Amino acid sequence: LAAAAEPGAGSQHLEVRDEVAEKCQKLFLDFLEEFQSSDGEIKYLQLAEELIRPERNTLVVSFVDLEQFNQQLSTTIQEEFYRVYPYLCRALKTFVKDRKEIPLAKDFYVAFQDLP
Amino acid sequence: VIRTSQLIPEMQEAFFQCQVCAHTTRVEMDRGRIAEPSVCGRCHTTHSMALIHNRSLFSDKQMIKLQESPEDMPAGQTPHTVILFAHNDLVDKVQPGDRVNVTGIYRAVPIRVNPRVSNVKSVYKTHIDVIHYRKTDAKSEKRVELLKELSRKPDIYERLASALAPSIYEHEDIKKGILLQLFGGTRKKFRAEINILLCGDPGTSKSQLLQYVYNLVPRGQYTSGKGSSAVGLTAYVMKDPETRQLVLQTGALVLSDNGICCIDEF
Ligand SMILES: [Zn+2]
């Protein structure tokens, strides 16, 4: 095959992408990966360990922790919540796959507590 | 106002997204209808644009059923009623039982004969597109210093007990007890609520005194001990008629959680 090996073979791809929602996705993934507890390191990694159980699929996240991470991100999640929510779920899925024991078809959910 | 409906979300801008290629577009409401795109501009697939309900934009709307005032009725006639519609920023400003001078546009709209058929009845249903409400029956450091000076007045206790119920005669200790009830004890089981019982013949001043004093305090309630009471003493569960779902209708004793409950014919 030539270097032009892609006729768009079998593609019905997304011709446009939600920029705000995907920025929220990556920044929330960074928040889950980097926000740390005072009595240790990386709180939500430890809390996400519990999601390998068959019944557990929801990670409960503190909105004030998100604000302590970054105010612009928290404001965007609060203002654009329903728009960005499945993208946050994809961020959690990307974060929790590193436990390596999850079923491939399992859905994961984010749940924001402590809204001021 | 007889009844006031739930807050109706009324659409004002329809958000469409292509199921194939995620291209999005927005279209204004024309006259309640939507000009659905029929083909996606970024991939030309027909019937591929889908309405995303929660990405669309909505305004507030509410239905209010208004009855003519009793004095305005003709002799012995049953009430006429009109339907009102109040939109964004004017939506939830009236409650059932209150009185209003309401200004609006007298609309007339067709009503369809059946929900699945576009034929309309020749007789148009009418309603008021509300523009303005005016409630007609609802109605500082200077106050603080006036009250502080008045507290030092001699026999202020007797003064306030005499100010209670001017129409009622000679019942000094009864009014004094009612005053102490209305002030109440110190909150903090350490119940601070003072309980008072009036006892006497029918037709005497006690019923008038109760009907007076219940409106003299915030959070107050008045009800009958009989089954004809509008709001009962006991909590109960009923089907809310406008939606036919269960609602926990609490009693007067619970609605007066930090006020006086006046129980007549106790
Ligand atoms: Zn498209």
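Residue numbering for chain B follows Swiss-Prot, covering 289-427, 442-490, 499-576 in order.
Looking at the header, which is where the method is noted, we find electron microscopy, 3.2 Å.
Quick reminder: no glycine exception, Cβ is built from N, Cα and C everywhere.
Features reported for this protein in Swiss-Prot:
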MUTAGEN   B:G364 to R  Reduced MCM complex DNA helicase activity. No effect on MCM complex formation. No effect on MCM complex ssDNA binding and ATPase activity
CB neighbours of B:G364 (mutagenesis position) within 10 A?
5
Quick one: what's DSSP say for B:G364 (mutagenesis position), helix, strand or coil?
coil
